[PDB]
Amino acid sequence: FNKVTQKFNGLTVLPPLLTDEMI
Amino acid sequence: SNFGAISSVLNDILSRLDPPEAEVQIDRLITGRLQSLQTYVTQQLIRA
Amino acid sequence: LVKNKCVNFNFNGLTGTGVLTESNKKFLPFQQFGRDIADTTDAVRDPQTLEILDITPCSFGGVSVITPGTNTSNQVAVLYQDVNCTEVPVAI
Amino acid sequence: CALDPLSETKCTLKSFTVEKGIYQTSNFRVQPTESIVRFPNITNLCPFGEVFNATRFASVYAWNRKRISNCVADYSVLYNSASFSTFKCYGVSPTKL
Ligand SMILES: *[C@@H]1O[C@H](CO)[C@@H](O)[C@H](O)[C@H]1NC(C)=O
Ligand SMILES: *[C@@H]1O[C@H](CO)[C@@H](O)[C@H](O)[C@H]1NC(C)=O
């Protein structure tokens, strides 16, 4: 989890259903 | 991108021109922005 | 000049809508407005006061309704998809 | 369709029955409460009379240019004049000036 690295235009990001805690 | 319209800011278009001339400018932005979304969604379907 | 609420604005013909606030952006004296990574105007200098104002877009989001199925009940819950609950009631 | 979120959902799905689920139907937006205008605090009118009522005019090969700056330009005095046999604008409309 340490290795891997606009909204106002009508872009959004929805959250995943399972959290990283659940996975 | 302006897509051949007078400006890419549609508030600027709509501030400078009266309606029958604003419409033909806005339609150039609408068609360019539709083609941009259509391209993006097609490639997201292929990545998915 | 009206801060801290959503307004239409026009500075020297630079029109828009949004919330105006005071700004930490330390413009050099010749700079007239600020622009973001998307090349969107996001701060401005007031032409009479010479104060720097941040521009924040007026709150918005998606709306979605949760249903137990019509066959079960006609009551529902609503999700305002990316807002703080403090903002919500002005949806009316 | 606009009565209530469930009615809006029925109307979104185009069915009188809605099965169990979550559906996105609309966008929330806050609405502008006021308008403001902020322009420079200056008052001297732009010198259009010195251009339009000049006695001498140049030959077209040696055309004059004048620079207009630091003034308030009322264009209505021009487009509401009866005088002009031509008043064509490009990239702007006269009424908006
Ligand atoms: C919600 O809004 C209040 C008031 O601005 C703020 O104190 C709080 O930190 C916010 N919480 C979130 C999660 O946005
Ligand atoms: C002087 O110029 C202005 C601007 O074109 C014009 O309105 C006015 O009629 C002219 N003056 C006279 C006395 O006609």
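Following Swiss-Prot, chain D shows residues 291-387, kept in their order.
Technique stated in the header: electron microscopy, 2.4 Å.
Quick reminder: no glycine exception, Cβ is built from N, Cα and C everywhere.
D:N331 to Q appears in Swiss-Prot as a published mutagenesis result, with the remark: Reduced viral infectivity. Annotation for D:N331 (mutagenesis position): no same-chain Cβ neighbours under 8 Å separated by at least 6 residues are found. According to its DSSP assignment, D:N331 (mutagenesis position) is coil.
Record note (Swiss-Prot), natural variant D:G339 to H: In strain: Omicron/BA.2.75, Omicron/XBB.1.5, Omicron/EG.5.1. The unchanged residue is displayed. D:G339 (variant position) counts 10 other C-beta atoms within 10 Å of its own C-beta, drawing on all protein chains shown.
As a natural variant entry, D:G339 to D appears in Swiss-Prot alongside the note: In strain: Omicron/BA.1, Omicron/BA.2, Omicron/BA.2.12.1, Omicron/BA.4, Omicron/BA.5, Omicron/BQ.1.1. Under the three-state DSSP scheme, D:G339 (variant position) falls in the helix class.
Swiss-Prot documents D:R346 to K as a naturally occurring variant and attaches the note In strain: Mu/B.1.621. Long-range neighbours of D:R346 (variant position) (same chain, six or more residues apart, CB within less than 8 Å of its CB): none.
Under its natural variant annotations, Swiss-Prot gives D:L368 to I the following note: In strain: Omicron/XBB.1.5, Omicron/EG.5.1. Sequence-distant contacts of D:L368 (variant position), defined by Cβ-Cβ distance under 8 angstroms and a gap of at least six in the same chain, are D:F338, D:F342, D:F374, D:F377.
Its Cβ taken as reference, D:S371 (variant position) is surrounded by 10 other Cβ atoms within 10 Å in the chains shown. Secondary structure at D:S371 (variant position), as computed by DSSP, is coil. As a natural variant entry, D:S371 to L appears in Swiss-Prot alongside the note: In strain: Omicron/BA.1.
Within 10 Å of the C-beta of D:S373 (variant position) we count 7 further C-beta atoms, all protein chains included. Here Swiss-Prot notes a natural variant, D:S373 to P, with the remark: In strain: Omicron/BA.1, Omicron/BA.2, Omicron/BA.2.12.1, Omicron/BA.2.75, Omicron/BA.4, Omicron/BA.5, Omicron/BQ.1.1, Omicron/XBB.1.5, Omicron/EG.5.1.
Variant annotation in Swiss-Prot: D:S375 to F, described as In strain: Omicron/BA.1, Omicron/BA.2, Omicron/BA.2.12.1, Omicron/BA.2.75, Omicron/BA.4, Omicron/BA.5, Omicron/BQ.1.1, Omicron/XBB.1.5, Omicron/EG.5.1; the structure shown retains the original residue. Neighbours of D:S375 (variant position), defined as other CB atoms within 10 A of its CB across all chains, total 4.
Swiss-Prot documents D:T376 to A as a naturally occurring variant and attaches the note In strain: Omicron/BA.2, Omicron/BA.2.12.1, Omicron/BA.4, Omicron/BA.5, Omicron/BQ.1.1, Omicron/XBB.1.5, Omicron/EG.5.1. Take the CB of D:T376 (variant position) and look out to 10 A: across all protein chains shown you find 4 other CB atoms. Secondary structure at D:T376 (variant position), taken from DSSP and collapsed to helix, strand or coil, is coil.
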Interface-proximal recorded positions, chain C, C-beta separation under 8 A, candidates D:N331, D:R346, D:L368: D:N331
